[PDB]
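Down below is the structure, laid out as structure tokens.
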Amino acid sequence: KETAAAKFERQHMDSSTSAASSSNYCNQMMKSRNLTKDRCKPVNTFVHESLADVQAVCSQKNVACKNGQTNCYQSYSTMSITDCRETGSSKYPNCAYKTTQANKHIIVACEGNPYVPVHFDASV
Ligand SMILES: [K+]
């Protein structure tokens, strides 16, 4: 049903804030993006730059992907991200997360026309 590009936006884009707004940000966001739909997804990163700036990474530094595929790119600039990681007391569907705000380079895989992120590979 969902395209890879759309799934990337749903899982990974949040340009409505410049940084995580509270320790509760991940709990809210993982739910609202359907990352707690069938289970508590263990780990997920949200990026807080404009969609234009994130899509632009697909025109930046070409690097290998973790899986050995070739169409990954590392942002030239650091970018505002939030890491959401599940905690020990989490019981589905009351999924509980620790929130960590950071300013990291992102690495994404890109596909399509327009050429846009379809996978979040890592941050550095
Ligand atoms: K992630």
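Shown for chain A, in order and in Swiss-Prot numbering: 27-150.
Positions of Cβ are set from backbone N, Cα and C atoms, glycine also.
Listed in Swiss-Prot for this protein:
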BINDING   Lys33, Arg36, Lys67, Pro68, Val69, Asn70, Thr71, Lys92, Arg111  substrate binding site
MUTAGEN   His38 to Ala  Loss of activity
ACT_SITE  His38  active site, proton acceptor
MUTAGEN   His145 to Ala  Loss of activity
ACT_SITE  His145  active site, proton donor
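Among the recorded positions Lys33, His38, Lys67, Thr71, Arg111, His145, residues whose Cβ is positioned under 6 Å from ligand 1 are identified as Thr71. Here the recorded positions are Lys33, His145; the one with the fewest Cβ atoms within 10 Å of its Cβ is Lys33.
The recorded positions examined here are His38, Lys67, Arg111; by Cβ neighbour count within 10 Å, the least packed of them is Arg111.
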